[PDB]
Amino acid sequence: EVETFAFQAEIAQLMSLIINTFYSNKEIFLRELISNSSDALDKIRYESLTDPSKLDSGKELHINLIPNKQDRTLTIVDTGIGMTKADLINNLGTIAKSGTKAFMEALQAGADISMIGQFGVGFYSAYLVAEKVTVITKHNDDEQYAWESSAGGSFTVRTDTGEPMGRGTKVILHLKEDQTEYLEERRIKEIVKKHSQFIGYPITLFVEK
Ligand SMILES: CNC(=S)Nc1ccc(F)cc1F
């Protein structure tokens, strides 16, 4: 049972701008997704300060980076607060309509795509390097869901029958054919050291057979 939704016009416009603008500094997608994971981890940590049972779904607070060259995927896993179905549909828990408006206003006032995270829509920088993005998520107050989009104006949401995650979010980047440098260990390490050196959660880069 799969539900298909239209993006709001402004988000479709943001995604087409990210996909079609010539902009060589694509590596910032990873900084933006790690920053989103850190924000999600901060949220569940804050809730746990007054209600420890919020961590019954998992006490460890971390970020894993999992490249898979066979599948041509880079997955960013975190054990943060996750998202409900309603959050997923409402632009993955962002204020993306007003964030896109602010981002566009900034781009015409000198900004570049790398500043996208300052406008709360850094998730969509995934489409700098991915032809398709799958988001698997589990929030304490809802069931596990999979969101997916290859852009083109629509996204899908379905109940996820995959491996249970406990709590958190997994962003699966199905990389464009010419963006496979982001599966190479040395390239991912370089990006994490350059842009994510002060993130307050352990970031583990998995290796492959
Ligand atoms: C009321 N909001 C304002 S003033 N926002 C705003 C956003 C991006 C800019 F580049 C300039 C801006 F003024």
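Per Swiss-Prot, chain A residues shown: 16-224, in order.
We read in the header that X-ray crystallography, 1.6 Å was used to get this structure.
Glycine residues also receive a Cβ, built from the backbone N, Cα and C atoms like all the rest.
These features come from Swiss-Prot:
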- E47 to A: Strong ATP-binding. Strong interaction with HSF1, HIF1A, ERBB2, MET, KEAP1 and RHOBTB2. No effect on interaction with TSC1 (MUTAGEN)
- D93 to A: Impaired ATP-binding. Strong interaction with HIF1A, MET, KEAP1 and RHOBTB2. Loss of interaction with HSF1 and ERBB2. Los of interaction with TSC1 (MUTAGEN)
- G97 to D: Abolishes ATPase activity (MUTAGEN)
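Cβ environment of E47 (mutagenesis position): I131, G132, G137, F138, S140, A141 lie under 8 Å away, each six or more residues apart in the same chain.
According to its DSSP assignment, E47 (mutagenesis position) is helical. Proximity of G97 (mutagenesis position) to non-local residues of its own chain (separation of 6 or more, Cβ distance below 8 Å) is seen for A55, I59, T152, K153, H154, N155, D157, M180, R182, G183, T184, given in sequence order.
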